[PDB]
Structures are given as structure tokens and as C-alpha cells.
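Asks: For reference, the structure I am asking about is given below.
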Amino acid sequence: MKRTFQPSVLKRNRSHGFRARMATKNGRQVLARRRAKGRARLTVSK
Amino acid sequence: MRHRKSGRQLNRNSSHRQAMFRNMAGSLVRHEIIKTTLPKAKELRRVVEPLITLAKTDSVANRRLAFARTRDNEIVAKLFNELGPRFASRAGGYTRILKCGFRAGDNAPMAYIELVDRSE
Amino acid sequence: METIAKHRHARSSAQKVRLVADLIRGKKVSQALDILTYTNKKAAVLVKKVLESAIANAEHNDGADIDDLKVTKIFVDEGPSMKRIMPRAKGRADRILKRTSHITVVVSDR
Amino acid sequence: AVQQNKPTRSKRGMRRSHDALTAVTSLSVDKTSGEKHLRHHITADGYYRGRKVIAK
RNA sequence: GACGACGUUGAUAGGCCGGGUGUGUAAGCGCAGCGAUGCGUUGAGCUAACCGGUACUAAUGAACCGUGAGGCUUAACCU
RNA sequence: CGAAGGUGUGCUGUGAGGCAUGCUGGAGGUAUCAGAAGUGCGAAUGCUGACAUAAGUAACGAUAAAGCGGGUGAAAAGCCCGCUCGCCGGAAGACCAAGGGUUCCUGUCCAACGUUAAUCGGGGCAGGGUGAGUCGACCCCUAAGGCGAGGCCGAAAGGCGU
RNA sequence: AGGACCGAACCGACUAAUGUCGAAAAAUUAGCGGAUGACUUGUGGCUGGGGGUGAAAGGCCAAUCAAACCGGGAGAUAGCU
RNA sequence: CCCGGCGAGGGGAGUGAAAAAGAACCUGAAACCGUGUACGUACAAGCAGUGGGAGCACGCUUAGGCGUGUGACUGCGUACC
RNA sequence: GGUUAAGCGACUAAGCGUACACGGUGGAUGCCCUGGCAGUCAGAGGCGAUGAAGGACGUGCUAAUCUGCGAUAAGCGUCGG
């Protein structure tokens, strides 16, 4: 079947990327919670 | 229910079955010995013994008859050209089956088929 | 004098090695080698490779006598498991556990 | 296809009362070579009733 | 798995010769036709399991489990 | 010259228990009398770890197809070669973008992985290989569209936008 | 010329089978409807939970939809096991 | 050092207080799984126990008979929450 | 002593049951700590455009990862202990 995750890096980058999530203040809290919860991989990097 | 039938199926379709028994009988006379399982050894006998039967009384027409059933003239070259005086007197059987043993591959009852007259 | 040989973690199951190492209970060695050379199995690859290692432990460490040498006890006992995951249909899995077994061969002259 | 009440290890044993491997103790000795093969079979060195039959 | 037939004091299987059966005028030559093809050879040839024989090959000497005159008591017959 | 714990044993109390002791064990335990509670488990389709059962049953993943000889090797229906047989051929062929990121290749190894064995493998150990003024991007130019200097607008964030 | 005809690709899902502890959390073989249109596909964007979007089935919104999912109120509450 | 596939695994030897401390390593219970010895068992049915009990097998005392194991057969008896 | 009959009658155990001795899997119990929770007591109560918190990629004799550090890279100078 046409399964749901038909992936890319172009869809991925402009949605869940760094400068996307660290654009707005509501995004920024996720970057300031993934920090404080001590996650290694912040959002997506290659 | 098999009652008075013959010719074991060997778990292949008739078209596959006939085409294997060609390329074993082609392989049989070229190297003079083969290792097979027990039933194929027991039923390559019922197939090959026509060939050296129909190759003592040599003719022109029986060349194609062992080419319609063989389609391998190199095997037909060994027939009629050595096998003639090799088998003038043997009115009947030409195979001394040997029960070798057991296939270490998959537990088959392995065996050995040969032409009787062996000196090499 | 008595001697023991063990193959540990033989990659099979207990009933698979129990069946051929039931016949060689209470036998002599040369009739046991001859009943294991022609038993068409995998455990007869296993323990016959080890039962000859037991008589080596006699001729070398214990009693060099092999002719009148008995096998007293032989008992295959269980071992660990390789718990892999097998996929069964419709999304649900299946906890396979690839079995493993231990075999002792004990050789002496009672 | 299901079990409703698990059988004991008793009846699990008596189902295994008949699994026992048939012994193949009936070895043979050669006529004129003296070695030992399995009956109606050939040796490791190609002997069968005192003949080098396969020469392998 | 059992039951049955045999194991060289052998026809139990496979082969083989013959017959039987089934399909129909094999192939290869020669003739008639520019040719497809038709005629002669030729009711030929080929023929699964069928039937009757022939040991040609495969069915070996052994090894093996199974023993070594079968308990007690009474009656009836042996002397 | 042997604590707790474990595992049997003889005794003892109305029971919850206690006391002595054989073996295993190898460094801690605790009387009498009192103080405080994460204080006593069979259940709750309780949670977690482990092990049975069905069972050595079912199944081995398309009904394209094998068969033979040789070799390597401790062992070969499956690995390497040769010989035929069979299957695909607007594909089960060969290139590219996406997407995966050493999966390619030689030496070497079989514990584990490969729904089996395995000398083989897209598996592990080790080393190697990707070479562009023209190929694609990066780069110069915009669409849909997202931000958005001044600004308009809005409790605050922020929304729209040149 | 055709929202024209026949029929592959592409697409869709009608009928039966099989499967339904599946080879698959919706498939495979045999057919079936269309196939220059109101079509089909790729890539890149925009819309948002009482809100999106809908040739309208309460269908679809990451296998879940008569109000998605994560966290937070919150150890809600439970005359009920 | 032997045997093995110059594998795994294992038996000796050596260290060490001990390898029934060996890298899956202190201690190592239970379920589950086998080995051996002893007894019962293939005409008997049924919550599988309890009351009675022959024979056999053993540790012993003291030789009179207890203890432990099994337990033919028999009287009652339909698990727990 | 032998013979026919009649009555009665163990050892057989493919496996299974129970108890002991033996390990087999298993990793609970007792014991252990450089691990963590709750606080007493002072001190601090900030880091940040002479570039942060949190990361990427490099640095050694080195393959890798952790600690430290940053083309001066497990470290430099400097004044002391």
C-alpha cells in the first residue's frame, strides 16, 4: 500500500528544521525544552 | 489410488520430469557413473535401458530416434559407435545399481548407477 | 578411574539430543561408536564428536584401556536461549527463542 | 485447535513413548575385504562384497 | 506402521525376445508432378502399467533379540 | 576451630513462630525491655523478569525447474567453474532522479544474522575505492508562496503587508 | 469535432475465489469500468481542531475522527465494578 | 599437553585460601528439565487427599520392635476466591 | 519318583507416579559502594556583543567512544605553592 511516510529532506528541512523551529517564539520553547530535557539530537541534522 | 499403476511422479510436473530424465541420461553415459537418490536411480533404469536396446541393431532411422528422445548428438556419438560391440550379448539388463549411503545435504538415500562393463 | 567430557551450548534442543543419547546409555564404547557413526541425524554429529573426545580423556588423562571401557551416564541438560523476535501476521510479533543445550558424556569402568 | 485445560507433564511423557530412534546396530562385515560397512551399502573406500566397485 | 510375495534350493521387481493392444502407410530411397503433394517400398513403424518365458543386473556368509525341559497343593492313574 | 542466606533434620509452643544442629556458604548478626512503620500476599483479564504448555504439532513467504561432473574443504541438494535443462525480454534488462549512507570490491572467519546446512552473503575483522573549466547543484533570474526596513493594526504575544 | 466508440499503459475497485494466528493491520489469480478528459502523475507550497476540507459518506485530516495527537489542569470524577 | 575443524567446547596441569570462585565469574531459592537408586504400575475409572493397611526396600536399636520411603486394596469425599 | 487334569499363582515394565542423592536453566534472598532523595549551615543569587547557555567538527603514539581542550587543540606563557 501507499504507506504514510513517503520521505524527503526538502519537506523535512523547511518544516522541522532548525531555522524553522527557531523562527517563532512558540517554536523556540521546543528548542529550549529539548535543551533542558538534555536531548543530544536537537531536531534533525543530516 | 495407484492400484496396478507405474512410473513414480517424483514430485514434479510430467513436462519437468521428462526433461530431467533426458539430462540425467545424457549425463549418465558421458561420465559412466552418477550419484542420485534411490528412486531416481531406480527409475533412471527404466528409461535408459531402452537406449542401448535400440542401439545394437544399428540403422539410419534409429539415429533420429535416439535424437528425438535425446536431442544430444554427442551422446548419440557415444552410442552406436562404441556401444554396439560393447553390448551384443547382454540380452537384458545393463545397470548394476549400488546403494551408496546417505546424503549429508538433506538425508536422501543416495545411490550409484553405472553401465555394467567397467574397466576404467 | 573415571572421566567426563562436556560440550556446552550445543545449538539444539533437549529432546533432539535425548533421543540418540538414549541408545548409548549402558553400552560399551565400540558398539556406541558404531551405533552413532550410522545414525542419520544432527545430534549424532554432535555427541559422537564429543563421545570420542571422552575416550581421549581416558587414553590420555585416565585409563588408556578403550577395548573394555564402558559409558556409565550420559544426560543432556538444558541451556540458555537466544530470544529473537519472529514476525507473525497482521502486525503482531512473536517471541522466538532459539534453543541451546548442554551435553555431558561420562566414561568409566564400572 | 485450542487447549482449554493444560495437560500435565505425565501425558506429555506418554505421547513421547514411541518417538524412540530405531537402532541401526545391524552392521555387516565384508566377504573378502574384512572391513565393516552398513548392510547392503558400500564403505568409505568403495568396497562391496570384496570389490573395488567405485574406486573413489 | 501392519498383512502378503520372494532373497542365487531364486520369475519378487527392472531389462530383454515374442505375442497382445493402441495410433495409423515411420523414416530413408525411387517414381509422377515447374510446385504444394501423390504413389510404390508398407496395415509398414512406433508402441505406458497388459500376458508368456529368459536370471542380464539388483535382491549376500553372516551379525542380531529370542535359550538351556518349564512353580505351589490336592485328586485320579503309573508301581 | 565459620554471621546472614540457602538446603535437610530432631525438638517446642494453642497458632502467628521459636530453639538446637548436618551440608553449602565466606563477613557480617543481634539478647532482654521498649520506640517508630515502605510491617506480613494466591487472586485485582494488576506490573516486571524468567520458565512451561499447545508440540517436536504448524509453517519455511508466489506451483520460473532442475539434473551432473570437477575442485576448494574437516563435512556440499544451496558456494566457484564447466555442461545441458527451465523462466523474464515496454521485464524478473540496462541507466538516473527521490530516498537509503559503505550497502561496492580483495583477503579472512562462521558464535551470532540469512525461517535450514553453509567453505557462500547486502553478516562480523582488516584494508581499499568515489579523481570533472563542459555532468547536477552551488551560482545569475522569477512563479505558487514564506518572512518582512519604514508602516498600518492589535490586551501581550502576534496577525497583514510595501 | 467528440466530457464519442474498441483496447494496452496509467487508474479505479464490480463480481467470485483464496486468505482472513494472512505472503499483506485490505492483498493475490480469473475475469470487470474507463482510458484526450470534469482525467492521471511527479515535485514545491497554503488552509487547521469547534476549526480545515469535502461532486456530501458525518467521509478525510499520518492504520485511530459525531471533534485528531502530545503535554498540562490532574492522582479529574465514578452512589460503579 | 591430549581430542576438536590450526572452531566452539572440554578433560588434566600450574596459580590461588577455594575454579561443585573461570571471565554468562560472590551468594545461586522456586517454577520448569533430566540422571540414578528404591517402591507402586498395563481389568482400573472420577478434585487425586484423609482413616485403615499387606508386602517389599532401607537407618537402627538391640534383637522386642519403633523411625523413614512406597503404599496394593478399602471407608468417606463434587478445588479456591 | 514320573503322568493327565483341576485350583491358585510372582519375577516382565514402552512409559508414568512418589521420596532421596545429583546437577541443569534461572538470577530471587543476605551482604556491598565513588548512586540518588530530603535537609541543617554559611556563600553565591547569574552567564551575555573586549560573543553565552546548548551543540557540530576537529586535537594524542592511536581504531573508536567518554573527559579535557580549540589550526597555540589531553595543551602556551606567567607569578606561587
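Cβ from N, Cα, C; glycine included.
So Swiss-Prot has the following annotated:
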type	residues	note
BINDING	C:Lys90	L-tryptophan binding site
MUTAGEN	C:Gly91 to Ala, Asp or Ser	Abolishes translation elongation arrest of SecM
MUTAGEN	C:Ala93 to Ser, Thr or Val	Abolishes translation elongation arrest of SecM
VARIANT	C:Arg8 to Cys	In strain: SK1048; decreases translational rate, tRNA binding and subunit association at 44 degrees Celsius; does not alter 23S rRNA or uL4 interactions; not erythromycin resistant
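For each listed feature, how buried is it and what is near it?
Replies: When Cβ atoms from all protein chains are considered, those within 10 Å of C:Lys90 (L-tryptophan binding site) total 4, not counting its own. In the three-state DSSP reading, C:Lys90 (L-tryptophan binding site) counts as coil.
Sequence-distant neighbours of C:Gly91 (mutagenesis position) (same chain, six or more apart, CB under 8 Å from its CB) are absent.
Around C:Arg8 (variant position), a 10 Å sphere centred on its CB holds 10 further CB atoms from the protein chains shown.
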Asks: At the Cα level, what's the spacing in Å between C:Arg8 (variant position) and C:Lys90 (L-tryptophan binding site), rounded?
Replies: 38
Asks: Taking the Cβ of C:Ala93 (mutagenesis position) as the reference point, list residues of the same chain whose Cβ is under 8 angstroms away and which are at least six residues distant in sequence.
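Replies: In sequence order, the residues whose Cβ lies under 8 Å from that of C:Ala93 (mutagenesis position) (at least 6 apart) are C:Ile85, C:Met86, C:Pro87.
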